[PDB]
Amino acid sequence: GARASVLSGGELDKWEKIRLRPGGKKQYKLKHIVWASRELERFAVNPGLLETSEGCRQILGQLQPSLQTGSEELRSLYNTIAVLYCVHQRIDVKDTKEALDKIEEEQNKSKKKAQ
Amino acid sequence: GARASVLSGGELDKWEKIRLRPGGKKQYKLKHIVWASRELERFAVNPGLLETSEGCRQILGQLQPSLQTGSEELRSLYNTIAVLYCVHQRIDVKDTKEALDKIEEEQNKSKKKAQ
Amino acid sequence: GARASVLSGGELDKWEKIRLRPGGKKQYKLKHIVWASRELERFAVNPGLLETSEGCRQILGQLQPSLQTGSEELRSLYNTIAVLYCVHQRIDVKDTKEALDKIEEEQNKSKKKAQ
Amino acid sequence: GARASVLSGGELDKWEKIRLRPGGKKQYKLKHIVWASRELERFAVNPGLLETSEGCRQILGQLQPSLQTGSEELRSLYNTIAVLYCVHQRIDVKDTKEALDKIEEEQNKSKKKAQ
Amino acid sequence: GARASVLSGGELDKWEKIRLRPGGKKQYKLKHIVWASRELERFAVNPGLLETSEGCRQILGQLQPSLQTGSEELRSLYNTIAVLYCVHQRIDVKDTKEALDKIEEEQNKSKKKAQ
Ligand SMILES: *C(=O)CCCCCCCCCCCCC
Ligand SMILES: *C(=O)CCCCCCCCCCCCC
Ligand SMILES: *C(=O)CCCCCCCCCCCCC
Ligand SMILES: *C(=O)CCCCCCCCCCCCC
Ligand SMILES: *C(=O)CCCCCCCCCCCCC
């Protein structure tokens, strides 16, 4: 399926069109996820969770209470996974802030039915 | 993005362990994926249908009325997609028949709510 | 004192007779314990815990909410600690799987005393 | 404003007047803060929290669940942060034992409002 | 730890985002703080008040009867202290006119309750 993910219409075509900060001029590149797998190996977490929507959801849930306490490098790792989740859900975003709004709307829906 | 599919216990590891017919001493090789891409390219099919399991189901759905008419090569393409579906859904498939039983389970379930 | 550790029928004498994996020829070695003890620095955990059954059990309790997202290294350490707990409590387990069942059986009994 | 904490009665002055232990002639030095910061950066914790008591109260919460199994270095780091909290809120602490008497006492007092 | 103040996202990263006057392009610079320390030293007042939000809030109450008759330097100094109060509360103030509104805004609220 990785062979399809690299075609011009797939998930990794979508990945490199996304902006850093709504005003910004930088974009995501493929090695951002490679770096995210390196951090998951450092923190002893299965890297295969990046390949799934369910794996990405739980990792975002693990990261969540420690974001402010953590440095902006941790937040960069979280943002990388939040953008990837948005790609896995087949939705386009223009920037990271927009991807974070997508996680927040899903959390608003999820929160209602989590009792 | 993709990280476990290439590793042991992953999708390619299942591909090279799954038997062509249940007692057979030959397993699927990676060339069948390339051949399946070529048949799908000949049909002019969307590549995202090999990224997701629902897409594999669209391919399976069109193939399904054609199987009885089809050659063993046409049926090989169906079995190839059926294994990729089961593999993408992380089923510990040992052979082609087990992959088919799971595809049959999905049809039987779909029929159960088709009223 | 220290001299009693290597006494025959003792915990060290038993460790080497135990299978790493049920079907295999691979036995547990003291090098596994040495590697595990080093990696407590990585978790920021006291090595003195490995002396005592209660300390080993606390290591299992710390590992517990990470197990299902953890990488194969985390599972390998958990499994190793479970065999160490069984050896410390003088329970004859022939391989890793028996230890995993017995650690669970204590927790399952504890569960009806815990609220 | 940080430059006005260099003055007698300020933060730098209170820090270096506190004994490391309840016994022995060794006192805390500003270089201990550098080691504690370097460990917090290694754990990927935000330095921006170190000038704020609310930030320090969070850092004390971050270290708290792992104290039980914690290394002597992790416990020493916790003690170092605890003295900084006392220094920030200008408590006249003579040693680590007074800082930790005051913290248990403040926790008992805090618990009687928040529960 | 005191490095937090000059960290990006710290107080003195914020100090330089502020324009001196609504129509001026020059920013607030760190020497305004050094100057304020010297002005306090010249008129025999302890500079420790600078390190804290409350000491700045108190200076604004104290120098309030001095504003009506004081010199341009006195008004500049009062405005500098209002900006420090705003910076201690980590506010991205556009300019002096805003810093002054922020002080009045908290004062109407405080004056009702601090009787
Ligand atoms: C999905 O299509 C399974 C195919 C085999 C896994 C491919 C792993 C990535 C190899 C490098 C990219 C090749 C692109 C044609
Ligand atoms: C997720 O799908 C992101 C895709 C980018 C993966 C790039 C991996 C590069 C690995 C290079 C070293 C090993 C092969 C020579
Ligand atoms: C430790 O302090 C000794 C405790 C009492 C003896 C335990 C058994 C020791 C067996 C190995 C050494 C035998 C020496 C004659
Ligand atoms: C308030 O007085 C705090 C600092 C105000 C302006 C920042 C300039 C740098 C101060 C720290 C210097 C440290 C030198 C080792
Ligand atoms: C936090 O920044 C604590 C600062 C303590 C300064 C004095 C001791 C260390 C001096 C050299 C390293 C300075 C790093 C900011």
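Note that chain B is numbered according to Swiss-Prot, with residues 2-116 shown in order.
If you're wondering, the header gives electron microscopy, 8.0 Å.
Using N, Cα and C of the backbone, Cβ positions are placed for all residues, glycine too.
For reference, Swiss-Prot has these:
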- B:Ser9 to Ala: Loss of ability to fuse with target cell membranes and infect host cell (MUTAGEN)
- B:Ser67 to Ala: Loss of ability to fuse with target cell membranes and infect host cell (MUTAGEN)
- B:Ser72 to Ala: Loss of ability to fuse with target cell membranes and infect host cell (MUTAGEN)
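Annotated features taken from Swiss-Prot, shown on the structure.
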residue : record               : Cβ contacts under 8 Å, 6 or more apart
B:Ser9  : mutagenesis position : none
B:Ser67 : mutagenesis position : B:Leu75
B:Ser72 : mutagenesis position : none
DSSP three-state assignment for B:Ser9 (mutagenesis position): coil
